[PDB]
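Since the structure comes first, as structure tokens, the remarks are kept for the end.
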Amino acid sequence: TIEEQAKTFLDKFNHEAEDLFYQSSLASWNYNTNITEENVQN
């Protein structure tokens, strides 16, 4: 019971975490590609 809902919580968390981490990594890569204050803010 508790294991099932924990697994469901993890599955729900996985996609959102993947998307947000992809966005953050893309922002970091952009800041490491060029150097602008706008990239720092992003």
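Chain A is numbered as in Swiss-Prot; shown residues: 20-61, in order.
Looks like electron microscopy, 3.5 Å, at least that's what the header says.
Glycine is no exception: its Cβ is also placed from the backbone N, Cα and C atoms.
What Swiss-Prot says about this protein:
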MUTAGEN   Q24 to T  Increases slightly the interaction with RBD domain of SARS-CoV-2 spike protein
MUTAGEN   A25 to V  Increases slightly the interaction with RBD domain of SARS-CoV-2 spike protein
MUTAGEN   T27 to Y  Increases slightly the interaction with RBD domain of SARS-CoV-2 spike protein. In sACE2.v2.2; increases interaction with RBD domain of SARS-CoV-2 spike protein; when associated with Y-330 and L-386
MUTAGEN   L29 to F  Increases slightly the interaction with RBD domain of SARS-CoV-2 spike protein
MUTAGEN   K31 to D  Abolishes interaction with SARS-CoV spike glycoprotein
MUTAGEN   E37 to A  No effect on interaction with SARS-CoV spike glycoprotein
MUTAGEN   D38 to A  No effect on interaction with SARS-CoV spike glycoprotein
MUTAGEN   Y41 to A  Strongly inhibits interaction with SARS-CoV spike glycoprotein
**Report entry** Same-chain residues at least 6 apart in sequence whose Cβ lies under 8 Å from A25 (mutagenesis position)
**Finding:** none
Requested in this report: Around the Cβ of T27 (mutagenesis position), how many other Cβ atoms lie within 10 Å? Please give the count over every shown protein chain.
Outcome: 10
Query - Distance from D38 (mutagenesis position) back to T27 (mutagenesis position), taken between C-alpha atoms, in Å - result: 18
**Report entry** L29 (mutagenesis position) to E37 (mutagenesis position) - Cα separation in whole Å
**Finding:** 12
Requested in this report: Would you mind reading off the Cα separation of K31 (mutagenesis position) from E37 (mutagenesis position), to the nearest angstrom?
Outcome: 11
Query raised in the report: When you measure from the Cβ of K31 (mutagenesis position), how many other Cβ atoms are you left with inside 10 Å?
Result: 10
Requested in this report: Would you mind checking how many other C-beta atoms are within 10 angstroms of the C-beta on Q24 (mutagenesis position)?
Outcome: 9
Query raised in the report: Tell me which residues of the chain lie with their Cβ under 8 angstroms from that of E37 (mutagenesis position), as long as they are six or more apart in sequence?
Result: none
**Report entry** Alpha-carbon spacing, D38 (mutagenesis position) to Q24 (mutagenesis position), which is rounded to whole Å
**Finding:** 22
